[PDB]
Each structure stands twice: as structure tokens, then as C-alpha cells.
Amino acid sequence: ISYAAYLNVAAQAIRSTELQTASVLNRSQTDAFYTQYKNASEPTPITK
Amino acid sequence: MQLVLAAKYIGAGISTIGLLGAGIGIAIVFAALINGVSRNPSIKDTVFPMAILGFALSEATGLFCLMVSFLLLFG
Amino acid sequence: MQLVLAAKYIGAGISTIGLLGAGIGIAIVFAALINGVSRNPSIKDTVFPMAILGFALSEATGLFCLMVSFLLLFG
Amino acid sequence: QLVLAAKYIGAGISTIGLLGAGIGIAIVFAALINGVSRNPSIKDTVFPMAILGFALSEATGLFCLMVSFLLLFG
Amino acid sequence: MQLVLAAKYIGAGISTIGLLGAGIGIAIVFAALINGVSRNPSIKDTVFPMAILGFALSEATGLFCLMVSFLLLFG
Amino acid sequence: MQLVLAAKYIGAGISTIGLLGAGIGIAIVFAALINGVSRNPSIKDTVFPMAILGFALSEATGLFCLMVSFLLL
Amino acid sequence: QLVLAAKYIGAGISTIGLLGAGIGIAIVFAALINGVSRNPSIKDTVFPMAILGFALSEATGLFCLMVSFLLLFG
Amino acid sequence: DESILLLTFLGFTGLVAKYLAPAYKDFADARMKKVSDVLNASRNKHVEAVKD
Amino acid sequence: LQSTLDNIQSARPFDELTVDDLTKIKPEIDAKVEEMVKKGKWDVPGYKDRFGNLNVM
Amino acid sequence: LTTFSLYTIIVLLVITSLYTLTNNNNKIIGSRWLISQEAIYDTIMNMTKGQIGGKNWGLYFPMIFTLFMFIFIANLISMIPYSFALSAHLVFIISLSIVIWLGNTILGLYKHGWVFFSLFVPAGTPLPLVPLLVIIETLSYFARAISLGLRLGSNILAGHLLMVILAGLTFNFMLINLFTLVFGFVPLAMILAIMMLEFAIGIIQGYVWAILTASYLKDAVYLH
Amino acid sequence: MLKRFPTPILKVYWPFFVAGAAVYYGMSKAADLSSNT
Amino acid sequence: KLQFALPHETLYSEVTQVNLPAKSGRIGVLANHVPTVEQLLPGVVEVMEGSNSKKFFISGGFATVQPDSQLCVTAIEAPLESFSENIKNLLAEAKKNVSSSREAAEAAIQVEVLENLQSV
Amino acid sequence: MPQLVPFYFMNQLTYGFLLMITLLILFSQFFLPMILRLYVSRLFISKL
């Protein structure tokens, strides 16, 4: 866990009164899978 | 009796020492004021009444030394 | 009487010790000023009035001590 | 005689007062060094402030010294 | 006779007490010097003559105490 | 006689008090040295001479108090 | 017997001086612990320096003590 | 008594001639040079303007 | 202009010059000094940006 | 004649030579002695433009310069071993301080009317202690009266007296048994170090005078 | 070399001079009283 | 001067007093200030250019007075008014969440935000 | 002592206040404006 991870969570919290816009909502929702590779080898594409 | 009259005047001088503590106290409050104002640029409206209160209370203790001094000196 | 006159000269000395406290105090306020002004160079104009108020009050405790000294000296 | 003894003794007592001033002068100069080292560039504004503060610190000590002199001489 | 000579020796001893504050003072200036120089790596050339000035001034307060001690001790 | 000899012994004792300030003074200098060296690391080669200078000057004030004790003795 | 009284008194007054060294010593070791805790690694350089200062601060207290014994014994 | 004070005063002037007089020489020289350089520079500058 | 160039070349006391020669060539020198003394502003403005400040403070 | 009268003449003659025998007939480039009095001129010009900083700062720029130079020369003359002070005749310096202080008080009264006593309301503060702060501002206002003179006076007088007492001790140090004549240079060096220090505290004091009675002049010309 | 450039000093330094005369007079009397002893 | 900049905004990328909540407590920067780098904690921010003041609710970031008097403030997303009741309800749920489940720290940060929100 | 308490005060003060007025006029009208001239002269050549 990182300092900027703390800030990330805060930014997500900040997109919570109700006066919000789609671009804001999009900036806090994203889909990705970090596929931890290995030496060829590769642990699964575990969701980010 | 010469001893007793001298004792009154002496006791006053001893009491005068007590003032020094209040003197250091006054400075501590104002030093804090200066440091704080540098932090905020703007806290001073809140803090200044607190500072005056703090000053008065510290000063009052100094005055307690002084009144004992004058009781001995004059009285 | 030799004893009473003597007592004034001893007692004056005793009184003089108190003044030291205010002296340290004056320095403490000024120290804060220097550090404060360093920390925000533009605070200087706001803080400098506050500093002079604090200087006078801190010094004042020393003055009261010195008055009692003069009462023994010239009493 | 007793009065003359009292002058010399009394004078000694007054001298303790000077110690506070000695500490005081240093506190201003320490702050000068701290301020200068902190900003670099504050030096020209702060240097006259510091000398003034020094002078005032010295003044309380001077008064202690003068009471000492007054008792010594009479 | 004995009393006056005695009185001179006593007063001198008391005067020696005055010096201690100046001693501590010299150290305080040097402490600031070390701490400042360690902060900048580079303030030192400007700050060093300033530091010497502060040293001299602090020392001088102690010199005054000492000379008063000498006046009482030697006469 | 008695009063003067007594006064010499007493006066010497009072003179010892002046030294305490120098003792504390020396400690402050070394504390600063340690603080400086811990803060920078690398400043040390310049800073150590400065510390020695400050030490010497602090010691001198105490020395004056000490020699006055010896004179009274 | 005034002189004998004074001899014992003189020792007592000298004992007061030691209080300052007690504080002083602690300040040197306080600095050691503070510095060492911030760096970790500074400790090996700093410990010789610390011991030098420790001895020096103490020595002043030793002088105050030395005069106490000197007075006491004569 | 005061002849001891005169020995110290002789010592004081000896230290001055060692330390202060070369520093003050260098300082004085430095300023003189700077004034001269400014003066001659302005003179050069106006000679350029004549050619223009 | 040839004459102007020659005049700067054949008169140029650039080594040393007395301020009296400047008072003689311009009463502006003594006038400005007097006006500053009369005004009670003894600063020479712009003297600090082409000559030293020579401060200690 | 009178030693004091003779030394007042010596101060005048030193000061006359410093703006005559220091450069020939005005040479623009500058002559090495006059470089000093250029720097002094500028650091007090830019200092009292820094202090009072009015448009009458330069009207008190000569005054602050001759308060500098008087103290600056009279703490070199008194530093000569066989010499009789002017400044360490306290009665002139303290009297001079009282003259300047009264000339500030009158100046303050002239400049700030009968609302001069508003100077002794230091700042807007609670009203039940506004009168207290007039009493213990005025007390400090004439503690300012004597501090300025007596600071300088005490430093110079005490410095010379310290040197002379140590000289008298060192006379008898070098007139007693040969183990005391071992390390005979060390008390001479100690007195020399104090003599070096006594120049420092006198030259700083001339600056302290001139900044402090600039701070007082700041108070006197402009309210606060 | 030396040249007089008039500086207004009468209108500037009158309160200083008034104070000087008063202190001079008071110190004249103080000096006479101190020279008795 | 001042730069109040964000990835998707450049609010105040002149400015006279800025009031910031920082790891050093709360900090005000006014004209020349010492050249610092301080990480801004999750914040309620006021920026004043003249007497006019604009209020931002800020996700924390970093603050840096530059020695050229450029106050670089960088943060992820800000207006105070946009941020701020329904959010208080959601945050209450999030407070519950810390009980059950890095997620503990995340929910803890959410509670911190709730405190900051309560400040608004 | 003579260097401590004399009683020669009015004698002293007469010669003292005379020296001050002498230096005041002397600096102010003569020696200071001759420095101000050096500055202005340097600047006039600098300007030209």
C-alpha cells in the first residue's frame, strides 16, 4: 500500500453529493487485470 | 527592633526575585503567537483573544509576588 | 541606624536578581520574530506590531522589579 | 563598619542578575542563525531586526549592572 | 577591618555566579551555527563572521560580571 | 583573623557555582555536533572544527570562575 | 571554631555545582539517541564523538567536586 | 602598570598589520577596479554609438 | 561626426578625472547634489545598479 | 590645560583629516582610505532609509552619521593605553543621550500634538487595561531615555577598567617567583584578547546607538 | 576640495537645540552643586 | 502566482493567499514563502486571490513553493460545493465496511473523508 | 577616581557640546555632500 494509494481512495471518495458527471464517475471506475508475469511463466490475470 | 525594621525591608527584596518567573512566562506566550501566525497567516483573529487571556493570567501570578513585596516593604 | 541603612544596600542587591527573568523573556520574543519572519518573509508587516506589543509587556515585568529596587535604594 | 560591609556584599548579590542577560543575547543570535539558515534570503531584513533585539536584551542586563555600580560607588 | 575585607571576599564570590549565563550563551550561538550549517551546507561563509559577533557579545556580558568580581576581590 | 580566613573559604565555595554553566555549555556544543552529523551526514568534516572552537570558548568562561576559586584559596 | 565551621560549609556549597553536570551529561546522550533513531546508521561515527563530549561535560562537574574535597580536607 | 597595557597595544598593532591590512588592501583595490571598469565601459559604449 | 570621434579620442581622462572638471563642464553636478541636500533625500537613485551598495546590514 | 578639552580637540582633528587627507582633490576612481568611508556612508544611508524612511530620513542622515563617527573615534582614542577618555567620561555621553531623548519627546509632541499620549496606547487591546498600558508604556518610554547612553558608557568604561585591573595583577605576576614567570606570555595574550574584544563592543555599540536612536526617531517623527 | 553645500538644519533641528539649552542650564547647576563636595 | 493543477483540471494553474491542509497541520502561503515541498493531506482548501476566495475540497496531493514564487499545488480531483448529505449516508455504510474487511485502511480513509466532509 | 567620579561636569559639558555642534555642521555641509558628489559624478559618467 502506498501514500498515493491512500490519495487514490480519497479521490474515489470525493466522487461521492449527487451533483456528479459521467466523466467524474468514469475517472473512478476502470477495468483491468494485472497479469503478474514471471521468468515465460505468468500468474493469472488477476483483476486490478 | 532595628533588626525587625531591617527584616521588613529585606523580605521585600527577596520577594522581588519572584517576578522573574512571570517575566519568562510573558515571553513564552508571545513567542507562541509569533510562531502560530507564521503557520496560518490568518489564525490571529481567533488566537489574539486567547493570547490576551493567557497574558493576563501569567501577569496576575507576577502581581501576587509584587503584593507580598509591597506588604513587606511599606507595611 | 547602621543596620537599617545596611539592609537597604543588601536588599537592593537581592531585588536586582528578579530583572534577569524579563531579560531572557525579551530575547525569546525576538527569537520568535526572527524565525517567524524567516518562515514567511511577507508576514513581517503584520507581525511587527504584534512584536512591539509583546516586547513592551515582557519588558514591563522587569521594570516592576527595578522599581522595587529603587524603593529600597532611595527609601 | 556595618554599612560599608553591606555595600560590598550587596553589590555581589546584584551581579547574579547579569546571567539572564547573557543567556538572552545568545537566544537572539541563535535565532538569527536559524532564520538565516532557513531562508537564506531573509538576511538583509532580519539583520537589523536582530541587532535591535540584541540591544534590548542587553539593556535589562545593563540595568542590573547599574544597580551593582550604584551600590559599589554609593 | 576584618569585616570589610571579609565583605569584599564574600561579594566577589557572589559575583562569580553572574558568569554562568554567558558561558551557556556562547554554546547556544555555536549550536545554532552547527545546526544552520548542517541545514544549508553553504550558508557558512556568510554566517561564520556573524556567529563570531554573537559570541563576542555574549562573552562581553560575562566580562562585565568578571570585572565586578575583580573589583570586589582585589579591591 | 578568623572572620577573614572563614570568608576566604566561603568565597572560594561560591566561585565554584560559575563553572556549572560552562559544563552545560560544553554538552550543548557536543549535542549540536551529534545533531548536525546525524542530520547531514557529510557536513561533519567542516562541522567538527566548529564544534571544537565552540567547546574551547565555553570552557574559557568556566576557567575564569575556576581560577577565581583558586585565588581565594 | 568559626574557621572549622566554614570549612564544612564550603564543602557543602561546592556540592551544589554538580547538579549542572547531571543535566549536561543527559543532554549529550539524549542527542545520541535522537540522532541514532533518525538515521540508524550514523551511530558508528557518532559514538566516539558522544564519548568525547560525555567526558568533557563530566570534567566540569569533577572540578566542582574537586573544590568540595579540597575545601573539606583543607 | 600601564606599561603592561602598552605591551598589549604593541601586540594589537602587530596582529592588525598581519591580518587586517592585507584584507583591507584587497577590499580597497577591488572597489577601485570596479569603479574604473564601469567608467571605461561607459566610455567604450558611447564610442560605439558614434560609429552607428 | 569625424570631429566627435576625434574629440573623444584626443580628450579622454579615463585614468583619473577630477569632479571639478565635471562641475566645470556641467553645473548639473553641483545642482543635483544641492537639490538632493535641499530635498532631504540623500539617496542617489540608480547608483546601486551600476555601482556597489557597500552594505554591512 | 584640561585633558578632556585637549581630547575633544583631538577628535575634531582626526575627523577633519579623514575627509581631506584621504584622497587628493577628488579623484573619481577612489583612494584606498576613502573606500571605508564610502561603505560607512552607504550602509547608514540605506539603513536610515530603512528605519525612519520618510522623506526627512536624509535630513537626519548627517545627524546619524555624526552620532556614528563621534562614538567611532572616541572609542579608538580611549583605546590608546596612556589616554584619558571622553566617552568614558559618562557625563557627556549620558547627557547627550538625554538631550536626544528630550529632543525626541519634544519632536513627538510637535509632530503628534496632544494626541502624543496615543503613542502610549501601544495597540488596540481590551479597554480595562488600556490605562495600564499607558502607565507601563510611559515607564518604558523614559527607560529608553537612559538605556541608550548608559549601554555604550558602561561597555567602554568597564572594558578599560578590566584591562587595567588585569594589567596590575600581571605586573605582580611577573614580579613574583620564577614558576610564575613560566607561562608569562599567557596573561599578556589574555589581556590582548580582551583588548581585541573591547574594540568590537565599541564599534558594535556605535551601530547599536545609531539603530536604536533611529528606532526612537521612527517613534518621534511618525506615530509609532 | 571642501565646499559648502547648505543643508537646512534650523528648521530641522530646533527641538534638539531647545533641549540642549535646557539640559545645559540644568547641568550647569548640577555641576556647581557637585563641585561643592 | 500559484498553480492549482490536477490531471483533468487546471483550476488556478495574481494569487495572494492560499490556505491548505498539509502534513504540517494547516499552512498558509502568502507572497514570498520559504521554498518547501509538503504533501497535502485530504483537505478543505480555500484559495484567495485578493480578498476573493474560492473553496475547493481536495483529495490531497503535494504542495511545493518553488523558489520562483510558483506555488505548485497538484492534487487529483477537486469545487467544494460539488462535493457537498447522501454522501454522509454512503460514508456511514463505509464506516460499517471497515469492521468486516488493505480494505481496512481503505475504509479508514473513507472515515477520514467523512470527518473532512463533516468539516464541510 | 578621575576616570570614575570627577566634579568637573559643567567644564566638560561646555567643551563637549561645542565639539558636537562643530562636527554636525562640518559633516553636514562639507564632508558628506562631497561624498554625495563622488556618487553623482560616477553615475553621470555612467549615464554618459
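Count begins at 1; order follows the chain as displayed.
So how was this one determined? The header says electron microscopy, 4.5 Å.
In case you wondered, yes, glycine gets a Cβ from its N, Cα and C as well.
As recorded in Swiss-Prot:
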VARIANT   E:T46 to L  In strain: DS400/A3 and KL14-4A
VARIANT   E:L53 to F  In strain: DS400/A3, DS401 and oligomycin-resistant mutant
VARIANT   E:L57 to V  In oligomycin-resistant mutant and cross-resistance to venturicidin
VARIANT   E:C65 to S  In oligomycin-resistant mutant
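Shown here: features listed in Swiss-Prot, placed on the structure.
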residue: E:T46; record: variant position; DSSP class: helix
residue: E:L53; record: variant position; DSSP class: helix
residue: E:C65; record: variant position; DSSP class: helix
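Spatially close to E:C65 (variant position) yet at least six residues away along the chain are E:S15, E:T16, E:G18, E:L19, E:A22, judged by Cβ distances under 8 angstroms. With respect to Cβ neighbours within 10 Å, the variant positions E:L53, E:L57 differ, and E:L53 shows the lowest count. Just so you know, the Cβ of E:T46 (variant position) picks up 14 other Cβ atoms within 10 Å once every protein chain is counted. Between the CA atoms of E:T46 (variant position) and E:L57 (variant position) there is a gap of 18 Å. Proximity to chain J (Cβ-Cβ distance under 8 Å) holds for the following variant positions out of E:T46, E:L53, E:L57, E:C65: E:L53, E:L57.
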